[PDB]
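A quick write-up on the structure given underneath.
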Amino acid sequence: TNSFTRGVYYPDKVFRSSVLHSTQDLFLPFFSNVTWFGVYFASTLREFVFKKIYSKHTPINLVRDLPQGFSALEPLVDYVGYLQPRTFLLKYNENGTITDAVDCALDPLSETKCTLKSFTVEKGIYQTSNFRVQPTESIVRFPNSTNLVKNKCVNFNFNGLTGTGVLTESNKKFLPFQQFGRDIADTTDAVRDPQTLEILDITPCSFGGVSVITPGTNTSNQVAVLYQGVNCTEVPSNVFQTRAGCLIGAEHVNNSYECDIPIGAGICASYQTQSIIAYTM
Amino acid sequence: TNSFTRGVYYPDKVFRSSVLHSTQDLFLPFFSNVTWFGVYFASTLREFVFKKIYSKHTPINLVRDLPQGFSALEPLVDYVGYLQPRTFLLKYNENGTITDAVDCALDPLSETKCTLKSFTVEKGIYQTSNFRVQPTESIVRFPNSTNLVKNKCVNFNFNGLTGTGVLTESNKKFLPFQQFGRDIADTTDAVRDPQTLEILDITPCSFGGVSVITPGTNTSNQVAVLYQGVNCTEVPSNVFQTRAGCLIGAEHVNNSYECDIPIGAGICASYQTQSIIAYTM
Amino acid sequence: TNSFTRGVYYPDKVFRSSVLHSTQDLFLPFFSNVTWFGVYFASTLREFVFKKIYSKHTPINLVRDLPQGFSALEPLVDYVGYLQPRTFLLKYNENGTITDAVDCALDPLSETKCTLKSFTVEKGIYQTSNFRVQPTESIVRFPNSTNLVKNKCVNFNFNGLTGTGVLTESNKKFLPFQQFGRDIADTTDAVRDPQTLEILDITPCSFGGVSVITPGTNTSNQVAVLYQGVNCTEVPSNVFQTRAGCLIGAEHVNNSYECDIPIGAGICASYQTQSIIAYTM
Ligand SMILES: *[C@@H]1O[C@H](CO)[C@@H](O[C@@H]2O[C@H](CO)[C@@H](O)[C@H](O)[C@H]2NC(C)=O)[C@H](O)[C@H]1NC(C)=O
Ligand SMILES: *[C@@H]1O[C@H](CO)[C@@H](O[C@@H]2O[C@H](CO)[C@@H](O)[C@H](O)[C@H]2NC(C)=O)[C@H](O)[C@H]1NC(C)=O
Ligand SMILES: *[C@@H]1O[C@H](CO)[C@@H](O[C@@H]2O[C@H](CO)[C@@H](O)[C@H](O)[C@H]2NC(C)=O)[C@H](O)[C@H]1NC(C)=O
Ligand SMILES: *[C@@H]1O[C@H](CO)[C@@H](O)[C@H](O)[C@H]1NC(C)=O
Ligand SMILES: *[C@@H]1O[C@H](CO)[C@@H](O)[C@H](O)[C@H]1NC(C)=O
Ligand SMILES: *[C@@H]1O[C@H](CO)[C@@H](O)[C@H](O)[C@H]1NC(C)=O
Ligand SMILES: *[C@@H]1O[C@H](CO)[C@@H](O)[C@H](O)[C@H]1NC(C)=O
Ligand SMILES: *[C@@H]1O[C@H](CO)[C@@H](O)[C@H](O)[C@H]1NC(C)=O
Ligand SMILES: *[C@@H]1O[C@H](CO)[C@@H](O)[C@H](O)[C@H]1NC(C)=O
């Protein structure tokens, strides 16, 4: 059984009129796997959210299914789903009644609604969060204690030089006694391997912000995820990289015409036909 | 006996030339009720201020009265009036002698001299201090412990909602479970009375700055006190309210002509004849 | 024996390419008196700097002298001169080898190289440091305990008035009871001597910044030291004062023509012929 945005109660007894409040509490995540026998309880319809008992009574007409829609549960005293800590965006009507909600943890175009604090997202690119490649490796090197890995974000320790970055073969020749180099910004640029005296280059791991490519919410809900400055080989529809990074959820049409939505650094995006395509401008 | 600005001694042994220094010490307030038998002592004339003994010897020619003028008392060793903590503005001559002083606690147009730090106030409006209506009441409401007061600044406590404001009947209908409302600025806007379930509106009490309406000190000393944003029913010659607040010390002439001194928000003030009048611009 | 910039070792084992690093460590000062038998050790050539043993082997061809040039000593393990704490400016080549160094504590035009962080100083005036006349005297005066000194920077204490300045005869007459005066900036301007009741004027001692007058390093190395706002009677080639202060290392040519290098406040400086001259603009 799929919960079509069913369990949304009033977190506090505060009156709000025509606002979009952001609440951090225990709510039922939208489109969650619900058994078909805090916790959510529904019986075909008297919905109950226990945490404090919330109740709601809605007339229904269906068989062997869960009703689709939205219903706010009211505090009573001070199908089963489980509650999780989520950040919800509640829409309060002019009478204080919650008419709609957005769970900003399920899929893209939902975090964009939280970032913009609106149920209608315009046509464009929006930077929602960032992305840092976490090092899934840890190597330590000491002279004559693990193997040397390269071309991957790894926490290294070269005879006391603790750092975080990706190692690669450098074309710089150090002096016979110098053990590590430094750039203009007073940061460790290259290190000398205590074994085999190999010179390795240190590069900071991929640091970029994620962006959602949306052709407005009035046309369709199909969005594309855009990563800035990172390669998709390190990123956890169609996967393809571009000049600005990797774009998930679009196509790689070889055509080229006028730019529609500038995603940044060359390539632009557009909506065509029921499919999002990318083209070089 | 009236002290015509008599007791003003040298607070410290510091030499100053052509300055207007502000001193916070124990001085005799100007135009104070002096007995006709720290303390001020005068005998018709050898004035003494004890606190440290200050002395002054001035030739006088009068009977059954106190001499009018100004005389600075000099430190001697390390009619009777009493000293109070006052903020005085002393005028030092080119030889270090105090020639005049202003007690900025007696009447309006004297605090203006301290605010401007000058013995000559120009023609215009000057904001000297502020004014906050202190709540002369404290009510506490709990469900089934004092009476409910409205239309007056009162400290309230609605089942744990401690605040300060004026309560009035609101036209907003809360939900059957919501107990208090909140505006866009994340402040308590309305509360629900735990008794009779009446909805009350919370409004911050009158916050405004006082202003002195003076037609310059070269013409006359008659000034008018202007309160901004407050009603004279809550404010502790002629009393009348205007669009910018309450104006004390003027008239309410129904005539209208060109503006002379803009007191703010419409109405202007002018000097006519030996009387200060107000007129809508 | 004179050390012609001989002892300069690698402070740390860090690789740098085409940079000018500033190091604070124990180095041999340039042009220092070296015996002709941390410490510097050279033998005609295998130079050794002990601190950690640094070594260097350079072919030489000379007799009864010390070789002139520059040679960087490399770390080996973990004529005699002594090491002192100095701030050196090291020039790293594209291979990490130190090719030249500047000791910014020997003479002027060397501190300018540190201030500009370059081995080539342009033609102009550069403010390197400041200059405050330290009081070489301390007098204390109490009423009926040292002699009264004037026209010299001295720490004074007049019956509890501790301060620092130069005392001189003031033409201001205090009141018979006032002991010290104060200016507009709320600072002690004048004091009354508890003995003989003499009025003295307090003036802050000479505060100014030093400046190096250099006609560029591409033409010659002869520079002139310029002090701003101080008189040479208090300052520790040809000494002469000007409108902007005292200028050491130049001439006082009475001629006057177009300005070449504005040293500030009137007088300008120029290079003529092998001699630095100053002239009123
Ligand atoms: C530390 O030990 C390693 C392991 O023997 C040394 O690596 C070898 O060095 C020799 C001498 O140059 C080479 O012939 C081998 O091919 C190296 N081994 C590998 C797997 O390449 C290393 O040189 C030693 N380092 C020091 C400083 O002694
Ligand atoms: C708390 O007690 C008060 C006092 O009885 C209640 O106020 C009365 O409520 C009844 C029921 O509606 C009215 O008929 C009366 O007119 C009310 N009294 C007055 C003076 O107006 C109040 O309703 C009670 N509240 C709760 C929540 O029980
Ligand atoms: C403190 O003592 C000194 C020393 O005697 C006094 O200085 C003398 O004062 C007399 C009286 O005016 C003069 O005739 C002398 O010429 C002063 N001495 C010198 C060396 O000039 C001083 O006046 C005394 N101060 C007080 C306040 O008593
Ligand atoms: C709020 O309540 C009033 C009460 O009559 C009703 O007329 C109005 O339609 C309600 N608002 C909404 C959005 O339902
Ligand atoms: C992105 O990084 C991966 C790392 O595996 C590399 O193989 C690829 O060539 C990189 N692409 C670009 C365009 O830098
Ligand atoms: C200050 O003293 C001098 C002394 O002769 C006198 O001439 C002058 O008038 C005095 N100043 C004032 C304002 O009285
Ligand atoms: C000012 O406040 C008093 C409160 O008693 C009220 O009666 C009056 O109507 C108010 N006047 C205006 C102009 O708001
Ligand atoms: C650095 O080393 C390379 C190695 O061949 C050499 O060609 C180059 O001249 C060196 N650089 C300097 C400044 O000597
Ligand atoms: C500079 O100070 C000395 C102090 O001994 C003084 O003699 C000289 O007249 C002063 N010169 C100028 C120009 O102020």
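Each position is counted from 1, following the chain as shown.
The backbone N, Cα and C atoms fix where each Cβ goes, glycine too.
One entry in Swiss-Prot concerns the natural variant A:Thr44 to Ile (Swiss-Prot position 95). Its note says: In strain: Iota/B.1.526, Mu/B.1.621, B.1.1.318, Omicron/BA.1. All chains included, 14 other C-beta atoms sit within 10 angstroms of the C-beta of A:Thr44 (variant position).
According to Swiss-Prot, the natural variant A:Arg46 to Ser (Swiss-Prot position 190) carries the following note: In strain: Gamma/P.1. Within 10 Å of the C-beta of A:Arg46 (variant position) there are 12 other C-beta atoms, taking all protein chains into account.
Reduced to three states, the DSSP call for A:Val63 (variant position) is coil. In Swiss-Prot, a published natural variant is listed as A:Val63 to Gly (Swiss-Prot position 213), annotated In strain: Omicron/BA.2, Omicron/BA.2.12.1, Omicron/BA.2.75, Omicron/BA.4, Omicron/BA.5, Omicron/BQ.1.1.
One natural variant catalogued in Swiss-Prot, A:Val63 to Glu (Swiss-Prot position 213), is accompanied by this note: In strain: Omicron/XBB.1.5, Omicron/EG.5.1. Shown in sequence order, the list is empty: the chain has no residue 6+ apart in sequence with a C-beta less than 8 angstroms from the C-beta of A:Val63 (variant position).
Residue density at A:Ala185 (variant position): 6 other Cβ atoms are found within 10 A of its Cβ, drawing on all protein chains shown. Looking at Swiss-Prot, the entry for natural variant A:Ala185 to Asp (Swiss-Prot position 570) says: In strain: Alpha/B.1.1.7.
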Per DSSP, three-state class assigned to A:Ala185 (variant position): coil
Where the model skips 37 residues between A:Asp78 and A:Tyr79, distance between their Cα atoms in Å: 23
Inter-residue Cα distance where the pair is A:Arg46 (variant position) and A:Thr44 (variant position), in Å: 7
Deposited-model gap closure distance - 18 residues unmodelled, Cα of A:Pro236 to Cα of A:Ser237, Å: 14
Integer Å distance between the CA atoms belonging to A:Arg46 (variant position) and A:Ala185 (variant position): 64
Cα-Cα distance in Å between A:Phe37 and A:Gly38, where 23 residues go unmodelled: 18
Secondary structure at A:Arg46 (variant position), reduced by DSSP to three states: strand
